[PDB]
Structure formats: C-alpha cells, structure tokens
Amino acid sequence: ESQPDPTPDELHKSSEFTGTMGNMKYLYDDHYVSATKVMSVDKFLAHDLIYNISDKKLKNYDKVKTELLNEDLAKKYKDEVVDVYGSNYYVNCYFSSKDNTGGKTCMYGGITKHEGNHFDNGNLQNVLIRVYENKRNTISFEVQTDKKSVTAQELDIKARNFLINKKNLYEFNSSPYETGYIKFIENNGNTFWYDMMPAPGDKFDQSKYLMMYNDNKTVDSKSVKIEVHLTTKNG
Ligand SMILES: [Zn+2]
C-alpha cells in the first residue's frame, strides 16, 4: 500500500517532452476497451491473457491481449469470468499463435471478477475527484463506475477523459499544464499516485506509459478519494 507523494524535481514537465501530446491524448479521449463477462481464451507470454473481445464500435480489433505484472497474477485471472476496462494501443502490439490481422489490440491490467462485484443499485458511490490547479482546489467532478471494486485504471481514464474535454488537460501539440499527477487515497490511508505527463524527449512510448497499470490495482468505489494535482505553464 502507502507510497509517498511526488518529489518536486521528479514529476514530468510537458515542456520537456517534444513529440505530439496528441499521442498522449489518444489514450484518454473517449478511448478504452470494455468487456462484460469474458474468460481468457489464450496467452502469448506467461504474464498476459488474450480475450476474444470485439470492437463494439468500429471493429478495429477482435483480440485483446492484456498484460499483468507477472504469471502469478495471470494464473489468478485465467479461468475467471471478468469485466475488463482499460486503455489500449496498437503501436507496439503482439504476435499470438501463427495460426490466425485486422483486429489485434493491447492493454495492461483492467480485469475485475463479475461475481459479487456489482451493486444492488446502479452506478454507486460514483466517485468524486478533487482537482488542484497551482495548489488551489478549483473544480471537483464525479466519475461513475458500476463495480464495487474497480481498477485504479478505470477511474484514471474517466478522470482524464473529463479533464481533456473541460480542462484541455492535453492538446494535440503540447499541454497547458507543466506537471500533473493523479493521487488515490484509500480508506485505510493507503496512498499511491500516477504521473499524468510523458517522459522527456520527443517521442512518447504508449506501451511503456500504460505499463503502470499492469499491477491490476483495485480500490473501493464507496471509499476512494482522488485528487489530481496540476500546474500551469508560464507566459
Ligand atoms: Zn459485470
């Protein structure tokens, strides 16, 4: 559990990344994979599961490989009926069986068991997010989930998705914010955060970024606290 908060000279600065924040934008703007009661159909490497998940929308994929931190986590979820929710990328994505193209996408984590994970009533405790702009708490909004034990990733995607649209969190060129991290605070005081900005240099490696989600970290939707901490660029 508990991991400190960000050190100043540690956080990523958008002015140090120089290769289309749009490429970072693609991952959170109305972009994700959602599966309702799927069981692993196959596996490429020891730590991943391949689900036969079709593109409910415009069919860009029929196979989703999601990687987990290791084989012990993969063991635990293979055989299980699961609801899936993550962010995908095609870029540097896999090579399954050699025995069967149009419809191969990748993910990290995003697995939740279907049995006992939904509320008796609708989208419950639909989680509140406190946003901080230059230390000040300026806006607060609610994202909603339907699972009692949801992945940190799901709340992250929905959080950023809102931030992109109403706060222009990410532009296609660069970003109005220099730094930013999303901090999750659990009922027990467990604290853990993710950096929202890309590593320095031109290009952005999507798979290396999303990789932080492979631990398959879940939280409780009734009790989790989320605060995102941004900072503006000067002019
Ligand atoms: Zn379900």
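Here chain A follows Swiss-Prot for its numbers: 28-127, 132-266, in order, are the residues you see.
A Cβ is built for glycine as well, from the same backbone N, Cα and C atoms used for every other residue.
Under the heading Zn(2+) 1 binding site, Swiss-Prot lists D36, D110, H145, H149, citing experimental evidence as support. The secondary structure of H145 (mutagenesis position), as reduced to three states from DSSP, is coil rather than helix or strand.
Swiss-Prot lists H74 to A among its mutagenesis entries, and the accompanying note reads: About 30% loss of T-cell stimulation. Other Cβ atoms within 10 Å of the Cβ of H74 (mutagenesis position) number 17 in total over all chains.
Taken from Swiss-Prot, the feature Zn(2+) 2 binding site applies to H74, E98, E107, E146.
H145 to A appears in Swiss-Prot as a mutagenesis experiment; the accompanying note says: Complete loss of emetic activity. Around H145 (mutagenesis position), a 10 Å sphere centred on its CB holds 16 further CB atoms from the protein chains shown.
For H149 (mutagenesis position), the Cβ neighbour count at a 10 Å cut-off comes to 15, with all displayed protein chains included. Record note (Swiss-Prot), mutagenesis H149 to A: Complete loss of emetic activity. The unchanged residue is displayed.
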Distance between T132 and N127, Cα atoms (Å), gap of 4 unmodelled residues = 7
Can you tell which of the binding-site residues (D36, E98, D110, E146) has the fewest other C-beta atoms within 10 angstroms of its C-beta?
-> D36
Only counting partners 6 or more residues apart, tell me which same-chain residues put their Cβ under 8 Å from the Cβ of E107 (Zn(2+) 2 binding site).
-> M66, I142, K144
From the recorded positions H74, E98, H145, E146, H149, pick the residue whose C-alpha lies nearest to the C-alpha of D110 (Zn(2+) 1 binding site).
-> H145
Would you list, in sequence order, the recorded positions among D36, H74, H145, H149 whose CA lies within 10 Å of the CA of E98 (Zn(2+) 2 binding site)?
-> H74
